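Q: Below is a structure I'd like to ask you about.
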Amino acid sequence: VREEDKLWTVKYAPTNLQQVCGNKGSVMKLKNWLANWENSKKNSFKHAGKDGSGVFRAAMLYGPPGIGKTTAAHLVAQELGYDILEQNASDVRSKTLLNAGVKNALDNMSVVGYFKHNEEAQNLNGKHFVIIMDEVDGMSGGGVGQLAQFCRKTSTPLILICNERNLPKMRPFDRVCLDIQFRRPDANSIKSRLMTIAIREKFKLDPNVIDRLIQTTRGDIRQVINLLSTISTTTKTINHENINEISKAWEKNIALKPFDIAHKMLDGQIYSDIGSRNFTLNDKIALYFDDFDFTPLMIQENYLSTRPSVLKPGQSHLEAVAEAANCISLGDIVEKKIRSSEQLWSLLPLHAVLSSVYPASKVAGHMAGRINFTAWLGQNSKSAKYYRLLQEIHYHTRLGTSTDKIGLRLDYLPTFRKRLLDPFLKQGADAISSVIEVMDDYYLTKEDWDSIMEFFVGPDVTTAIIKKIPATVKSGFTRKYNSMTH
Amino acid sequence: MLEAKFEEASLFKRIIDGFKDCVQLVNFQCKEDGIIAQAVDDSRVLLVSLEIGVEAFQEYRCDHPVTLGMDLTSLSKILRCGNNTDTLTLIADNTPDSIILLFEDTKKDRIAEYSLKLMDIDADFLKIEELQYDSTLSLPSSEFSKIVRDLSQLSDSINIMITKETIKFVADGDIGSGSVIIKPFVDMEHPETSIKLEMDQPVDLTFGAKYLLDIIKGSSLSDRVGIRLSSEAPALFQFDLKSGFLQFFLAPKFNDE
Amino acid sequence: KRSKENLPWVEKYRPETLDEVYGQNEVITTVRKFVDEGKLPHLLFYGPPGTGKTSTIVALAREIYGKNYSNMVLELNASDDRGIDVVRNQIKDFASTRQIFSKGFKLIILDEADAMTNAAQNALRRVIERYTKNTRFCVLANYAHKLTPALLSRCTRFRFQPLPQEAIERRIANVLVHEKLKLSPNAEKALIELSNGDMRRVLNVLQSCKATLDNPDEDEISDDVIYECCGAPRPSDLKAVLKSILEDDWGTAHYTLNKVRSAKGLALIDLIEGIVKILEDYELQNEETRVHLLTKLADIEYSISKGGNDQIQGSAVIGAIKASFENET
Amino acid sequence: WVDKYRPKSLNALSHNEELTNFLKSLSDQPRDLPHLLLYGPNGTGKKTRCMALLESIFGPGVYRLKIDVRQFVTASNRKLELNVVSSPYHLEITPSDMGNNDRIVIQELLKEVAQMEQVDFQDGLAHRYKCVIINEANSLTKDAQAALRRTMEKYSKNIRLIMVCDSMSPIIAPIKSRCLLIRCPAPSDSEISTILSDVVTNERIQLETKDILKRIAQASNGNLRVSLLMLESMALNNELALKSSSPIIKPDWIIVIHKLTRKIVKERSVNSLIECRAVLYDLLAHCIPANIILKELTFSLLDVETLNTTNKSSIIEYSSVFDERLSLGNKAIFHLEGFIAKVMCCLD
Amino acid sequence: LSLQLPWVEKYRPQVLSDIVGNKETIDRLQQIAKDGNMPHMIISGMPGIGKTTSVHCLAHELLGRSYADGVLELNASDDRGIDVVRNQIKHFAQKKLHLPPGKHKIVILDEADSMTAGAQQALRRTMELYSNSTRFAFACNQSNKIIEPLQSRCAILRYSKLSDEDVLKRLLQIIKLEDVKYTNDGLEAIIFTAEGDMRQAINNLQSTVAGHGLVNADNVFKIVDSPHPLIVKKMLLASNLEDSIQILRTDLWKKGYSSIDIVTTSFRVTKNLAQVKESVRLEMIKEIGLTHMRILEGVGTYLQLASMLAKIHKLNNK
Ligand SMILES: Nc1ncnc2c1ncn2[C@@H]1O[C@H](COP(=O)(O)OP(=O)(O)OP(O)(O)=S)[C@@H](O)[C@H]1O
Ligand SMILES: Nc1ncnc2c1ncn2[C@@H]1O[C@H](COP(=O)(O)OP(=O)(O)OP(O)(O)=S)[C@@H](O)[C@H]1O
Ligand SMILES: Nc1ncnc2c1ncn2[C@@H]1O[C@H](COP(=O)(O)OP(=O)(O)OP(O)(O)=S)[C@@H](O)[C@H]1O
Ligand SMILES: Nc1ncnc2c1ncn2[C@@H]1O[C@H](COP(=O)(O)OP(=O)(O)O)[C@@H](O)[C@H]1O
Ligand SMILES: [Mg+2]
Ligand SMILES: [Mg+2]
Ligand SMILES: [Mg+2]
């Protein structure tokens, strides 16, 4: 055992909930939830509380790193006399091993708690489990699906801790469990802690530089503690005389997300005469290099949804948008050449400049609305889902149509609509005899009739006309089709 | 011409199985004395050297010394498609061309004539085994295999230390260590279990575990493995056959300390 | 059957020792002094294709160890797999053990390491320096951008300059000594200018013009034979075509171009290069002329690289030259 | 109807008599018929003439087809499936189905059918070559094209390649050279009108005069299949009574493109460009080729009369540029939005 | 046959005082070593500044004779997947070892930028839990490639390029220890061609010393081949097209440089050209990328580079 060898972050860790600086409301809500979990379990979790918290069995912790998520989750379980079961990224987590190891500890009792203390009546929940799943983001080895399935068939407090909530892999956690958001604390919460540390270590700290220390490391208090500890070995006076070097040498190089990268590259402040030397082009290309999978899509999605501020004299908004789109097309050509054969990966920075930097710089200004999510990822999936159905229909009709999968969609389907659907509108339920004698000719079925109607666009929209015909003819057509043999 | 008729069929299969997955390309030299071969590993660390005289062959006829290079994968493919009850004959024409492996049953007429196209391996015939070794020893193959495959689970390096009437195998890894110390002793009732040792200077040197695990695969041929060790010399692991011998020349791993 | 005379001239005249490597004197001298003093750091040869890198390193490996170089020297060319799983096992085991035959430092020749993945080079970055007092690495490359900066820094950079005229002339004389043959001085100058530094193209076209003699023992290889063997345009009709394009009208210029390019079966891709090389010497009294003259010609060359047409591109070259030679007036 | 009234021999082709005579000439000596490549406008009647020549050289039982399924595997585990329209004398493939795995399909199936031969009874094995039909050859990938070009001369006594495609330009020079090139001109108005007259006298549709068929032929731009289909749709909607006053039924996508051109020519702003991108998304998502969208949009824009000469000239220039860019990319919307922005900047 | 160690390895510093890099960070590491309470640290910087040697001397001074069993270094040659980081690193973390009071076990993870994200994720808690016995120390070249939590737990320590003064001091030390005849001009040329790289500087020193004996400007500029990016930067800033073309012909093309390397170097130089404006930089980069695409299809003659230079001059002049 030793007291000095500690890492300055475990000797000063909060040992009680009244020491967690910042986000009082979130930790208070979580404490009330963990306290009323038993009362909500008595009502089978089917009665929402004052804040609507008793209807959720599992808790979710998300926020920027280094704020006290794990610390709060440990202290709230230690204060109520519970027992702490903690699984983390180092342990192997998969649907098999998760259903093997912790599934049995989901509805069982504690074996070590029974020997802890039972002579005095402290609390009735000193024999139960609180399973803390930490760092849910890292599931490189049933990472999110099985854990989300644990949120419904649970019988013990289930606290989950992650870093970023809106990531697509952890979407199932959306409405199956309660979630709370921990924010970056201000400079007023950690100031008392930092001054008390400075008092207990015989080294000066001006109360005026702590705000800059919190600003250079956005929301990681542990980073501030490590910064102070590393510098307090040779310099014991940290004031406004050397704060610039500290703030410049200890910056945080966080990775930017599709929303933030677009918001940054679309800001008209960098491409000005002053900002061009404070945020150089090398940094702009590194911004793309942080995520080369979504940045071009984001830029193509929201390059014309902003109000520029770098418009050259004479050049309007439409011309700038046109040049941005031309460079977008060129970057698309470069990207296709990159991801084609020969695996030309040395052409990446040219794509970074053509697809992202140039169209952004051309329409750089102040964004009017919000950063919209890219739409091409969903449109391509829809196009593929429709192409599958078109190929199926074409290979069903190949015996008689004698036309490619392209010439059928552009030409045949307009007349097939008149032949198939129109008799059901103008003639009613007595045209059921005619329509069938059509589809048996082209080997169609009910599934093909369901798909053919969905292709038409423009004035002819069938997804609304289908709801207009009576339901009795709908129920009779399927029966007539299933009854007769081909 | 070259005609080599074996007495059995599985003999050549068991002979090749010693260094099946250890070397890829070999080159058999056939002379009036017998078949010799030497082949270097892919990483140029160990060398397999095989010598089989005219004792294991039922019939042998070779006029002039011939060299026949071939890969071991296709050779093993050809030996696998032959039944172990036939008689094997290696046939080579006047000039070195595709070698003819012929399987002929002893009861029913089954002529299985396979061809194997030769590779053009540079004839850098090597001359080792004339170097005076500092220490020589011999011990049963089962004990060596057990010791080496028990020590291989603790590390990737194995230090062999021959000291005054003591043999020491030391494995030092991450999870732990292990030391097997044996002493020379000879029994009269079981002359095959005796461990023999003749030393001139104490010798301590390291080897890798993968190469030892690949070498001990040859323990299916004989039962008494010989080990010759010497400073600044490749370690010699010899298996004695009924007609010749199969020897592995392993390179020792130097120590930075 | 098999003998030294059956090999092509590209390999038959391979330099055995370092003394038969002309041109790169300032690198061969340093390498010989390295091996003489006893110290030989990690080398990195970087040069254009066909300069002498592989020959130099093979001669060095022969000089260091002996006449049997491919015995204790490892060589990983582009023909073997060089993934991360290879640099982990094979190269490390070769660099962590001693030799089998003698007592010396081991040599590892990574030929054409520009074709290695970034992970393989990053893995090699530490094993190249962990075992230094036992093994030495030699990295041969043609494109110095495929290598990561770390691996590029750990090795001593030796650039192989293209062979100057004197070196190729000495090699031509040495080849003409061993092979009964005679070669004209103007033919020698044309061959030097066509070489473009490539020592392999020299020997190739030399074997070609020797084969096209019908008696390679008495008749001398004139410039016409060399120009015919490779089909390259002679400077004479090249300058004639350039003059007819610059001075004459459209009809007669197109006629003389189609007559010159059909008299010997020339190619437009070579005519463009020849005209560019001849016309780079002119003193244009403006900057806007050369800009268009280069841009349009490069576009036409890139289009020829795809083989669209054959006469439309020729008239395009004519039009580009004529329109570029108009801002002068 | 489209599929009902179709010629099934060479003595029944009733348009382009010169091409029919040339096909009859090529059907005299079957054992010396080289590889064929049909090129021409879309819906000209290329597949029907191909299957008619194929019936003229083989027996009449070539029309009875059957669909089969073949499963291939790439270098990885991704298993692909293709449909083959086989007949006892030939087989038809649509290699354009696979995205970038056509090189595997060609070099596998063509080799498989080239090595072995055909055996069937209809004097047990002796037969002539087998025919492979390739639909939409213009969409073939360059490496697949090289494989197909090389698997032509090696095994020539067994496989005869009869390919068809419109806009022959994306065909490499070797394939263009090592095969015969046959052009299929679209039928004239006086012949498509006769086709329509035969259809209307056979199907018993009530028409007043011959001007309706002339208007249909003029609207179809020469396309026989689209004209027949529009005639059938007009007969269906007009309740078995064709009159001199009938609205020509343009397909839905044509009307969408026309409304798009109206929106373009009316309002030249980025706010209209957003709705333009939305319309292009809705169009591409419903299985419409981007090149066809671009062609229709550009021609309808040139159709607009309120634009002068310079506007239409710059429009056609930008269209040629973005059409060149469209065949060298994958994300087609990335080029279509750029072309729309350029035409908006051009108009004002 | 004995082969002497290279000057880069024979004179590799084995004492933390011999490091001539950044004075502040080296003094911090020195005080940490004399005290012993070493916290987790990431060391990153330009290739060839002394990060690995600094952390290695730190470990050797902190553990002394226990360096054989107290340090577990994992390089890129050794496996660094999830399996090893979960099994071996953990088993070494809990390894009970009796060290002096103010000492700790150290884990040297060199080349941290090559590890998978899952490895760092699994390493987070393994490092955080046993802080009383294990103090990790990462040494990479790109701090952006490390995940955020692992980087935030440790105390970051940036490294800047070696100034010419430090390089000349170490060069003078080497010459004094090796008894070599030198002149000031040769040392200045070596520093200028070293582009702030200690290993490259020492290698070029040894090369020229063994090649000619006298370290003079002629010998180094003869067999060191003055750096590439500077010539390309000089080429792209010429006044008239003829001067830039002559530079490309004589200095780049005639000296045997592949066209792809010239194009890539020109792109990288224009990427960091702070003199010219932003729009001209973007247009120059676009034209250089067009030329790069033309080069990658196979056609890489001198005419393509000439037309690229002509286009850059047409762009910059108007
Ligand atoms: N509000 C706070 N008040 C005091 N100390 C804090 C606070 N937040 C964090 N700490 C310190 O930070 C350390 C605990 O780290 P945590 O913030 O709990 O890590 P985390 O929240 O789980 O974020 P991850 O897991 O690294 S993404 C201890 O040294 C605490 O003293
Ligand atoms: N300096 C030289 N002196 C004499 N002959 C040379 C020289 N350089 C090349 N040659 C000839 O060219 C042949 C091949 O040269 P290599 O050194 O193998 O080419 P290289 O340096 O490996 O370049 P690569 O590998 O094609 S990029 C030799 O066998 C010689 O015939
Ligand atoms: N500050 C320094 N003082 C003295 N020698 C140094 C210094 N920095 C580097 N060296 C020399 O460089 C070699 C060790 O450098 P390394 O630690 O390998 O460089 P590095 O920081 O690890 O960067 P990498 O790993 O190559 S990307 C030895 O030859 C040292 O003598
Ligand atoms: N000579 C002809 N007589 C009657 N109809 C024809 C003739 N030639 C083509 N057609 C019509 O063309 C239609 C088929 O067109 P198709 O060959 O599929 O176009 P494509 O050649 O583009 O594939 C058939 O419905 C048929 O009625
Ligand atoms: Mg945590
Ligand atoms: Mg080479
Ligand atoms: Mg290092």
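Following Swiss-Prot, chain A shows residues 291-431, 435-779, kept in their order.
Every residue, even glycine, has its Cβ placed from backbone N, Cα and C.
Feature table excerpt (Swiss-Prot):
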type: BINDING; residues: A:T299, A:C311, A:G353, A:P354, A:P355, A:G356, A:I357, A:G358, A:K359, A:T360, A:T361, A:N456; note: ATP binding site
type: MUTAGEN; residues: A:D427 to H; note: In cs mutant CDC44-2; causes cell cycle arrest
type: MUTAGEN; residues: A:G436 to R; note: In cs mutant CDC44-3/4; causes cell cycle arrest
type: MUTAGEN; residues: A:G512 to A; note: In cs mutant CDC44-9; no effect
type: MUTAGEN; residues: A:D513 to N; note: In cs mutants CDC44-1/5/8 and CDC44-9; causes cell cycle arrest
Q: Quick check: of the binding-site residues listed here (A:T299, A:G353, A:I357, A:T361), which one has the Cα closest to that of A:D427 (mutagenesis position)?
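A: Checking each of A:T299, A:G353, A:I357, A:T361 against A:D427 (mutagenesis position), the shortest Cα distance is to A:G353.
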Q: What subset of the recorded positions A:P355, A:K359, A:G436, A:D513 has a Cβ positioned less than 8 Å from a Cβ of chain E?
A: A:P355, A:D513
Q: Spatially, which candidate from the mutagenesis positions A:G436, A:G512, A:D513 is nearest to A:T299 (ATP binding site), comparing Cα atoms?
A: A:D513
Q: For the recorded positions A:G353, A:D427, A:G436, A:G512, A:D513, which residues place their CB under 6 A from an atom of ligand 1?
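A: From A:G353, A:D427, A:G436, A:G512, A:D513, counting a Cβ under 6 Å from ligand 1 as near, there are none.
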Q: How many Å lie between the Cα of A:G436 (mutagenesis position) and the Cα of A:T361 (ATP binding site)?
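A: Counting only the Cα atoms, the answer is 23 Å.
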Q: I'd like to know which of the binding-site residues A:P355, A:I357, A:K359, A:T361 sit within 10 A of A:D513 (mutagenesis position) at the Cα level.
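A: So far as Cα distances go, the binding-site residues lying within 10 Å of A:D513 (mutagenesis position) are A:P355, A:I357.
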Q: Please report the Cα separation of A:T361 (ATP binding site) and A:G512 (mutagenesis position) in Å, rounded to an integer.
A: 15
Q: Validating a neighbour-count step here. Other CB atoms within 10 A of the CB of A:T299 (ATP binding site): how many?
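A: Summing over all protein chains shown, A:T299 (ATP binding site) has 17 other Cβ atoms within 10 Å.
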Q: Can you tell me how far the Cα of A:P355 (ATP binding site) sits from the Cα of A:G512 (mutagenesis position), in Å?
A: 7
Q: What whole-number value in Å do you get for the largest C-alpha pair distance within A:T299, A:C311, A:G353, A:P354, A:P355, A:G356, A:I357, A:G358, A:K359, A:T360, A:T361, A:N456, the residues recorded as binding ATP?
A: 20
Q: Could you state the whole-number distance in Å separating the C-alpha atoms of A:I357 (ATP binding site) and A:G512 (mutagenesis position)?
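A: Computed Cα spacing between A:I357 (ATP binding site) and A:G512 (mutagenesis position) is 7 Å.
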Q: Going by DSSP, is A:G436 (mutagenesis position) part of a helix, a strand, or coil?
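A: DSSP call for A:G436 (mutagenesis position): coil, neither helix nor strand.
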Q: Using a Cβ cut-off under 8 Å and a sequence separation of 6 or more, which residues in the same chain sit near A:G512 (mutagenesis position)?
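A: Listed in sequence order, they are A:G353, A:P354, A:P355, A:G356, A:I357, A:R476, A:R477, A:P478.
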Q: Under DSSP, is A:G512 (mutagenesis position) part of a helix or a strand, or is it coil?
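A: The three-state answer is coil.
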Q: By a 10 A CB contact count over all chains shown, which of the recorded positions listed here is most packed: A:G353, A:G436?
A: A:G353
Q: Cβ distance under 8 Å to A:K359 (ATP binding site), same chain, sequence separation 6 or more: which residues?
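A: For A:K359 (ATP binding site), the qualifying residues are A:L351, A:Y352, A:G353, A:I454, A:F475.
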Q: So for A:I357 (ATP binding site), how many other CB atoms are inside 10 Å of its CB?
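A: I count 23 other Cβ atoms within 10 Å of it.
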Q: Going by DSSP, is A:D427 (mutagenesis position) sitting in a helix, a strand, or coil?
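A: In three-state terms, A:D427 (mutagenesis position) counts as coil.
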Q: Near A:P355 (ATP binding site), how many other Cβ atoms are within 10 Å of its Cβ?
A: 20
